[PDB]
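K.L.:
Below are the structure tokens for one structure; questions will follow.
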Amino acid sequence: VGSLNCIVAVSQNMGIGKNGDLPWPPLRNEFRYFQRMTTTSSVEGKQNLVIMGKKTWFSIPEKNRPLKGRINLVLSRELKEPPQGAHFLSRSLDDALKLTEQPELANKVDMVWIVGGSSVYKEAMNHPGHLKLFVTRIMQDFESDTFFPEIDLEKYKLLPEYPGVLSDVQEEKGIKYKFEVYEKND
Ligand SMILES: NC(=O)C1=CN([C@@H]2O[C@H](COP(=O)(O)OP(=O)(O)OC[C@H]3O[C@@H](n4cnc5c(N)ncnc54)[C@H](OP(=O)(O)O)[C@@H]3O)[C@@H](O)[C@H]2O)C=CC1
Ligand SMILES: CC[C@@H](C)/C(=C\c1coc2nc(N)nc(N)c12)c1ccccc1OC
């Protein structure tokens, strides 16, 4: 099984969501980027796994439910089975990652991507070991009600570039944003 990775898009005031939707209007290529990063597996005959909280699952426009080409796992202590269209259900992040070692997934999974929400991000980021964060910096303030955790830069190093990730400023709908990759190993 491969790398552990978080991916997020976040505004200047640290916001990731407002009532189960994005703080900002739809950014079509930003979303294509998320799709490409999380889907693309190098290891042949494997798929990436995506791990999200229950809220995040239910915020997915149904058109993208499940996220195609990836194994979709939802985290919920309340649910008793994977939601309609999801593949797996775990009661915690540690369980999710363990499940990954079992024979049913042992060599189906390439990369695992945590795609939200706030408490999942915080736990993966605080989890010792080798981890990357793919962070789109939306370079405005947007009114939000859910927030990305603090990135501890003593631990997380911003990489000066990364294959397959544009290093320069993007703009959609008059909103500027840029793509960053942070890496820790502790
Ligand atoms: N990059 C971006 O801009 C992103 C934005 N979002 C947005 O934020 C929202 C979703 O984020 P958020 O509200 O933080 O919620 P989550 O997606 O984390 O969902 C929360 C629920 O999932 C369960 N859960 C969370 N963590 C764990 C865990 N470790 N183990 C077991 N269960 C867990 C709990 O469900 P239960 O009560 O059933 O146990 C919890 O109430 C949406 O608005 C979405 O649009 C989400 C991801 C990325
Ligand atoms: C897992 C859900 C994903 C489909 C999503 C957000 C992102 C999660 O990590 C992300 N990382 C990046 N770089 N961009 C994103 N957009 C997300 C999303 C959630 C609610 C409403 C609209 C959304 O996208 C239009």
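We're sticking with Swiss-Prot numbering for chain A, so the shown stretch reads 2-187, in order.
Per the header: X-ray crystallography, 1.9 Å.
In case you wondered, yes, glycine gets a Cβ from its N, Cα and C as well.
Straight from Swiss-Prot, here's the annotation block:
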| type | residues | note |
| --- | --- | --- |
| BINDING | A10, 16-22, 55-57, 77-79, 117-124 | NADP(+) binding site |
| BINDING | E31, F32, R33, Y34, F35, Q36, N65, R71 | substrate binding site |
| DOMAIN | 4-185 | domain 'DHFR' |
| MUTAGEN | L23 to R | Strongly decreased affinity for methotrexate. Decreases catalytic rate constant 200-fold. Decreases affinity for NADP and dihydrofolate over 10-fold |
| MUTAGEN | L23 to F, W or Y | Decreases affinity for NADP and dihydrofolate over 10-fold |
| MUTAGEN | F32 to R | Reduces catalytic rate 5-fold. Reduces affinity for dihydrofolate 9-fold; when associated with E-36 |
| MUTAGEN | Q36 to E | Reduces catalytic rate 2-fold. Reduces affinity for dihydrofolate 9-fold; when associated with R-32 |
| MUTAGEN | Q36 to S | Increases affinity for dihydrofolate about 2-fold. No effect on affinity for NADPH |
| MUTAGEN | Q36 to K | Increases affinity for dihydrofolate about 3-fold. Reduces affinity for NADPH about 3-fold |
| MUTAGEN | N65 to F | Increases affinity for dihydrofolate about 3-fold. No effect on affinity for NADPH |
| MUTAGEN | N65 to S | Increases affinity for dihydrofolate about 15-fold. No effect on affinity for NADPH |
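Describe the structural context of each listed feature in the structure shown, including burial, neighbouring residues and relevant distances.
P.N.:
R78 (NADP(+) binding site) falls within neither a helix nor a strand when secondary structure is assigned with DSSP, and so counts as coil. The Cβ neighbour count for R78 (NADP(+) binding site), using a 10 Å radius over every protein chain in view, is 8.
DSSP classifies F35 (substrate binding site) as helix under the three-state reduction. Neighbour density for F35 (substrate binding site): within 10 A of its CB lie 19 other CB atoms from the protein chains shown.
Under the DSSP three-state reduction, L23 (mutagenesis position) is assigned to coil, being neither helix nor strand.
The Cβ of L23 (mutagenesis position) has 19 neighbouring Cβ atoms from other residues within 10 Å, across all protein chains displayed.
Within 10 Å of the C-beta of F32 (mutagenesis position) there are 16 other C-beta atoms, taking all protein chains into account.
Around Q36 (mutagenesis position), the same-chain residues at least 6 positions away in sequence with a Cβ under 8 Å from its Cβ are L68.
Long-range Cβ neighbours of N65 (mutagenesis position) (same chain, at least 6 residues apart, Cβ-Cβ under 8 Å): none.
Classification of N65 (mutagenesis position) by DSSP places it within a helix.
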K.L.:
Out of the binding-site residues I have (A10, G18, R33, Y34, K56, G118), which ones have their Cβ sitting under 6 Å from ligand 1?
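P.N.:
Once distances to ligand 1 are taken from each Cβ, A10, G18, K56, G118 fall under 6 Å.
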K.L.:
Which recorded positions from the list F32, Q36, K56 come close to ligand 2, meaning a Cβ under 6 Å from one of its atoms?
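P.N.:
Cβ under 6 Å from ligand 2: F32.
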K.L.:
Considering only the binding-site residues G18, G21, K56, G118, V121, which fall within 10 Å of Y34 (substrate binding site) when distances are taken between Cα atoms?
P.N.:
none
K.L.:
According to DSSP, folded down to helix, strand and coil, what is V121 (NADP(+) binding site)?
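P.N.:
DSSP call for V121 (NADP(+) binding site): helix.
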K.L.:
Quick one: give me the count of other CB atoms within 10 A of the CB of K56 (NADP(+) binding site).
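P.N.:
Its Cβ shell of radius 10 Å holds 18 other Cβ atoms.
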